[PDB]
Amino acid sequence: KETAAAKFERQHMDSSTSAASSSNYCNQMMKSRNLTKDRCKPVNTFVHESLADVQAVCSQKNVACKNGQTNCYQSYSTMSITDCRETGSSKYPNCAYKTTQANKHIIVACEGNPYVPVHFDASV
């Protein structure tokens, strides 16, 4: 139902803020981006940069993905990101997340025409 590109945007893009706004950022975002409906998605990263800057990573440093695929790209610069991870008290359907803000390079897998991100692989 969702294109791979649109799924990436929904799961990983938050250009509305420069960084996570509070310790409850992940609880709020995981819910509103529909990542807690079927189950608690265990781990998810949000990127606080413009969509244009994240799409641009597909023209940056070509690197292997964790799974061995050759269509991954690492950002030349660090980006503001928030790691969201299920923590102690979490049990579906009351998912609970730890919010960890950081500034790191992102690694994404890209596909299609236009060539855009379709998977968030890792941050460094």
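What you see of chain A is 27-150, where the numbers are those given in Swiss-Prot.
Heads up, the Cβ atoms here are built off N, Cα and C, so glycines get one too.
For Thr71 (substrate binding site), the same-chain residues lying six or more positions away in sequence with a CB closer than 8 A to its CB are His38, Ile107, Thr108, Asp109, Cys110, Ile132, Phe146, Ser149. Mapped onto three states, the DSSP output places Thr71 (substrate binding site) in strand. Taken from Swiss-Prot, the feature substrate binding site covers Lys33, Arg36, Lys67, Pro68, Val69, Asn70, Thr71, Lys92, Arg111.
The annotation that Swiss-Prot gives for the mutagenesis experiment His38 to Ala reads: Loss of activity. DSSP assigns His38 (mutagenesis position) to a helix in the three-state reduction.
Here Swiss-Prot flags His38 as active site, proton acceptor.
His145 (mutagenesis position) falls within a strand segment according to DSSP. The Cβ of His145 (mutagenesis position) lies under 8 Å from the Cβ of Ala30, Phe34, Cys91, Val134, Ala135, each of these being in the same chain and 6 or more residues away along the sequence. The note that Swiss-Prot attaches to the published mutagenesis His145 to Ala is: Loss of activity.
Under the heading active site, proton donor, Swiss-Prot lists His145.
Note on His38 (mutagenesis position): other Cβ atoms within 10 Å of its Cβ, all shown chains, come to 19. Counting other Cβ atoms within 10 Å of each Cβ, the lowest count among the binding-site residues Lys33, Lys67, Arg111 belongs to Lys33. Counting only same-chain residues at least 6 apart in sequence, those with a Cβ under 8 Å from the Cβ of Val69 (substrate binding site) are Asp109, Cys110, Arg111, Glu112.
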